[PDB]
Number of protein chains: 2
Amino acid sequence: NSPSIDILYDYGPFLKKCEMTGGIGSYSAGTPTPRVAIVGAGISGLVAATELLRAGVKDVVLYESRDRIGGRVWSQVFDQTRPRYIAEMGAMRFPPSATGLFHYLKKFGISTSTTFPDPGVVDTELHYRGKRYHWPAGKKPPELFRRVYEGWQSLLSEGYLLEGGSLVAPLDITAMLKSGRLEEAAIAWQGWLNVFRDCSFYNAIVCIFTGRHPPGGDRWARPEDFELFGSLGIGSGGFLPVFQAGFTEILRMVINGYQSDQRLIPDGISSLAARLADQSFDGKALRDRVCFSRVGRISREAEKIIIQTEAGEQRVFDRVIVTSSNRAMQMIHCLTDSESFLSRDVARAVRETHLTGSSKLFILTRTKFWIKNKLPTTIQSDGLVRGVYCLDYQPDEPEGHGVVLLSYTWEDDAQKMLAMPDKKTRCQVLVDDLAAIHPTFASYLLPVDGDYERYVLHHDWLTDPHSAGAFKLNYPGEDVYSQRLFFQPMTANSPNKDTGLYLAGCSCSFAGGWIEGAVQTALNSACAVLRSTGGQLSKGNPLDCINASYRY
Amino acid sequence: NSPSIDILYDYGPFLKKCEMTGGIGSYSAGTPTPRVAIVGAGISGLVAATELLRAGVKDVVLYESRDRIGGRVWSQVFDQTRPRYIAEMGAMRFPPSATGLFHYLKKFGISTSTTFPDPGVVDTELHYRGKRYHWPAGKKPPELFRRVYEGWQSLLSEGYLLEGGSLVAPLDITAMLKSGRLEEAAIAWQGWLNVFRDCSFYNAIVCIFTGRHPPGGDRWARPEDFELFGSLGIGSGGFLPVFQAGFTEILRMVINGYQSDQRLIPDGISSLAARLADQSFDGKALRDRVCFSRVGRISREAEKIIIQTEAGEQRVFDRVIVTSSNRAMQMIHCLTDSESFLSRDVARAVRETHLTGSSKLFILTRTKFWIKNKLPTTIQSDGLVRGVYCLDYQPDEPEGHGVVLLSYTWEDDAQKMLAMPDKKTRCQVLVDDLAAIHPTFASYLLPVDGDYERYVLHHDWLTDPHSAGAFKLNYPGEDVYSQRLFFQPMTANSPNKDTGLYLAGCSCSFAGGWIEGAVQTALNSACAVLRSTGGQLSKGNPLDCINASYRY
Ligand SMILES: Cc1cc2nc3c(=O)[nH]c(=O)nc-3n(C[C@H](O)[C@H](O)[C@H](O)COP(=O)(O)OP(=O)(O)OC[C@H]3O[C@@H](n4cnc5c(N)ncnc54)[C@H](O)[C@@H]3O)c2cc1C
Ligand SMILES: Cc1cc2nc3c(=O)[nH]c(=O)nc-3n(C[C@H](O)[C@H](O)[C@H](O)COP(=O)(O)OP(=O)(O)OC[C@H]3O[C@@H](n4cnc5c(N)ncnc54)[C@H](O)[C@@H]3O)c2cc1C
Ligand SMILES: NC(=O)Cc1c[nH]c2ccccc12
Ligand SMILES: NC(=O)Cc1c[nH]c2ccccc12
């Protein structure tokens, strides 16, 4: 099994046992079920609705502000004539340790067999200060980057020597988790938290690798080695722009195996949303319970919940699950004006939780030019482009079309794309930036038929008003917000704290920016709805079985 | 004298000496003056052009992409029928310690007599966790905030005791500066740098105030006191959103006096750009040297610099000064794709320098409702509005219209505003947010004539494509970039490294987001042009006298 470190609990076993036996809970026969509203038809909203319907709730409606279901899962098609070629605007890489996510992938038969082309997994080039460095598939990175590669590796496997007592190897904390040693894992993790809770990624690695006991034996040169590490990353490409994030946010990804064995979904991750939506309950598809209307203010009148809709219409429900951004929760739903729905502590979590910026631009090329020619499959660059990924969506047809994620950027690197919103203009600027160092590669970056309107697709998540940010990533000192947001639906365990409204979505999880977070929070919030309204939960449920007590 | 800490040099006395002695430099009869381009007609550009023209460079042209001069200086008028009511979209508060800025303010007769209504200077309320806290003018802050107030004050006056070597009190370093103890000041500041170079604001105050030697002998509570302090700030309102910024950036503002005694300019800071542009040289106003065309790629042909503009037009120059954002320098001017104009080190500084986000919304109300009524003049809120400032633009007419800076936000707080770009919508959201805690105050927040189009003004600097960011504020470990950018014009001292292009603007200064920075770098880049082209500089010039070599 694979319990996550912050909760010491795996959703996989529970979901397996419940698939068999009638869902996450039930009501006695003849019981009138609550009218439930779910704000948002992303993965979290669809999963929650799914398990609520499976548990016996007759009336659930999902509100959606976009013209499509799926939210930050968005496998956009260039050309519906040729739907296999897709641009994954949002979620893209999927770790098998995300057992909550993988429960539903396995269920709907959405293949995760193929590995994702991460740097170091396929032929990779790192572009750094004008030079091209080669990183052969399945090999150690080029020699320049070796000190920092090995230093990070040694940190994962060796831990870190502090004088007042050392810290357990992340890879050992991972072994503990897989082997059911949960008290042991908890103590080891608290150890890290105590030391690095108020330290950024950059700050932490400075202390670790320039101090008295650097893992790997070599003490990192500053700033040179930190620039190198920033370009090399830790499995997902250059992490320079997230150097300001809490070091604990990085560690938990590693320990939870989210930087490991990433898979690609050739069918597109949108097929998870399609299949969830295609489920039929009581003769009616989930998709048909989606109301395409933006929700505004959410208010409380006695023991009931009032949803304002964009029509001006106003509908009342018994319980509501909210999966929109914490930004939407503050500014649109107005959930932070008072103590009507959330405590002051949780309201602070909602108001102050950090969402990243992120942008992507894709191009559909005539050919998969990188295969038969001399070229890298992936390029990680200190230039504008940042992360380049070449994608093969039909490996058995080597002469099919190419999909190139020409630029994938985070935070500042993405905030840069904000001027030049014209995708033609952005594309050519990016190609020209890449061409400064690898003109041979850039020469193939032309859209099919020279049509930039059709065969270039881009998106900035930060300025998307349906998202207001790409994904949550806590700064140092802010992990407690994840705790508060994750355990918010556990108010259903305490009728005096239970306002009938529960927060959900990966932004309210311990895994911001991972569909796993959406799934876990969906399960917690769906369970809360059942318990709050007199239903009984299946044994092993998260509301009773998560008892982790960390201090952040 | 007020020499700033990072350069140990004051621009004031030099500019005073040069004023009536023929500028910063001169050419012998027999030396031809260069043809110069300056990209950008903000304060930095205008000052540079001014001093080049004063030194007898006859051919200087300024390029400007906006529909106006002044850049991030922008005293926007609500209604030209009533032009005295202005909204300071950019620069707003001016510290007398900014002796470069004040040299020009004084020269042009721009009044700075009136003190800016900072938190604690005028009657103030802090709104925090749904409660109001009163802060009478000139008094200590409310009791809730007293411990963190006094903690900061003790840090400033005592410094920081640590075992490896205690750090001199910032107020003592400021004293060394003023008394001309520059060698002692440098040692003092280098000490702080050694300790906190790689530490964020939050991380530093955490170590300082939860450690063994909390200034004031009072240890702060985590997280409680850091939330209070995030709301309290250090003289400029709630600094919570800049908690990720390098501590050294916070310290240098304090030491340089930029947090003391801010002045308001009733005529609007835009009157500086106006007065600069109104100056006449060689029969021609500076303003008529401004070419309103966006500069694209900048290139090198022979030993000349080619400027591309937005028509397809193109001009050739001997020397160029670039004051546009680092983002423009990388993506528009393409200064970073090679070592044509900038070293790899300076190119990195250009690419990786952090610009903040920041937004303002102003409303013009029928009356100065805060004067007659009990109401605070300033509010600092943990809510959506963050910073609220009431502005009196005709103090002798108590019946005049009032200007309210309804919301002034930075970083994440400003990033929240990017959805809802409609100003009626944004205005009412902010007003509603404030009304939750102070409904009486909010009842006055109505635009004149109820016209939200005419009497509300707002700007998001982050998505402004002429700025691509509000102002520069280094993260931990990035102060080296400020050094690199500030000293780039000193390449004129080295003909081997002199590429004929020089960087300027506050973004390239040690004073990111202060006009002082734009002035300092303007004087530097002008001196560079002169020396590079065979003119001699007046004694006391920054190219010769700035010899600080700190380790960042
Ligand atoms: C760039 C990017 C890359 C990512 N990479 C990965 C990855 O590699 N692997 C991975 O597992 N995950 C990845 N993620 C994270 C993943 O996409 C999310 O964890 C997942 O989509 C969770 O969705 P959710 O349901 O929690 O929220 P969402 O998907 O955002 O769903 C919320 C829904 O609410 C709707 N809404 C908003 N406002 C209203 C309103 N006012 N009224 C009604 N509806 C409203 C929105 O339209 C949205 O559809 C990535 C995300 C981004 C952005
Ligand atoms: C929100 C905010 C608040 C501030 N508050 C204060 C304060 O209280 N006190 C203080 O002293 N300072 C403050 N500042 C900082 C102050 O505004 C700056 O230091 C100063 O205005 C910058 O002048 P500059 O010439 O260096 O840069 P800019 O003013 O940015 O000048 C650059 C010029 O180049 C132009 N340009 C851009 N691209 C091109 C192009 N491609 N081709 C041709 N031209 C181009 C731009 O339009 C702009 O006019 C504040 C700034 C902001 C943003
Ligand atoms: N699933 C992802 O790779 C997105 C993401 C989540 N957390 C991150 C931290 C840094 C960079 C990307 C991410
Ligand atoms: N002159 C200003 O107030 C803007 C500014 C410069 N540096 C800052 C740091 C934090 C907040 C504002 C600023």
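Numbers in chain B come straight from Swiss-Prot, and the residues shown are 6-557, in order.
So this one's X-ray crystallography, 2.0 Å, going by the header.
Quick reminder: no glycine exception, Cβ is built from N, Cα and C everywhere.
What Swiss-Prot says about this one:
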- B:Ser49, B:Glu69, B:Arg71, B:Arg77, B:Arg98: FMN binding site (BINDING)
- B:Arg98: substrate binding site (BINDING)
- B:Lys365 to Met: Abolishes catalytic activity (MUTAGEN)
- B:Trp466 to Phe: Slightly decreases enzyme activity (MUTAGEN)
- B:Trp466 to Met: Abolishes flavin binding (MUTAGEN)
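Neighbour count (other Cβ atoms within 10 Å of the Cβ, all protein chains): 26 for B:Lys365 (mutagenesis position).
Cα to Cα, B:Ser49 (FMN binding site) and B:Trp466 (mutagenesis position) are separated by 18 Å. Comparing the binding-site residues B:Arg71, B:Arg77 on other C-beta atoms within 10 angstroms of each C-beta gives the minimum for B:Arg71. Applying an under-8 Å Cβ distance to chain A, the recorded positions B:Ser49, B:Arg77, B:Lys365 reduce to an empty list. Rounded to a whole number, the distance between the Cα atoms of B:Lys365 (mutagenesis position) and B:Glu69 (FMN binding site) is 23 Å.
The Cβ of B:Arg98 (FMN binding site) has B:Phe121, B:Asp123, B:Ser241, B:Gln267, B:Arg268, B:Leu269 as same-chain neighbours under 8 Å, each 6 or more residues away in sequence. The Cβ neighbour count for B:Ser49 (FMN binding site), using a 10 Å radius over every protein chain in view, is 33. Sequence-distant neighbours of B:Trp466 (mutagenesis position) (same chain, 6+ residues apart, CB-CB distance under 8 A): B:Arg77, B:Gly95, B:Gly362, B:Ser363, B:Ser364, B:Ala419, B:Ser472, B:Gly474, B:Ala475, B:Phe476. Across B:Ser49, B:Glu69, B:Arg71, B:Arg77, B:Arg98, which the record gives as binding FMN, the greatest C-alpha separation is 25 Å. Counting only the Cα atoms, the space from B:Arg71 (FMN binding site) to B:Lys365 (mutagenesis position) is about 19 angstrom. Within 10 Å of the Cβ of B:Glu69 (FMN binding site) there are 23 other Cβ atoms, across all protein chains.
Mapped onto three states, the DSSP output places B:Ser49 (FMN binding site) in helix.
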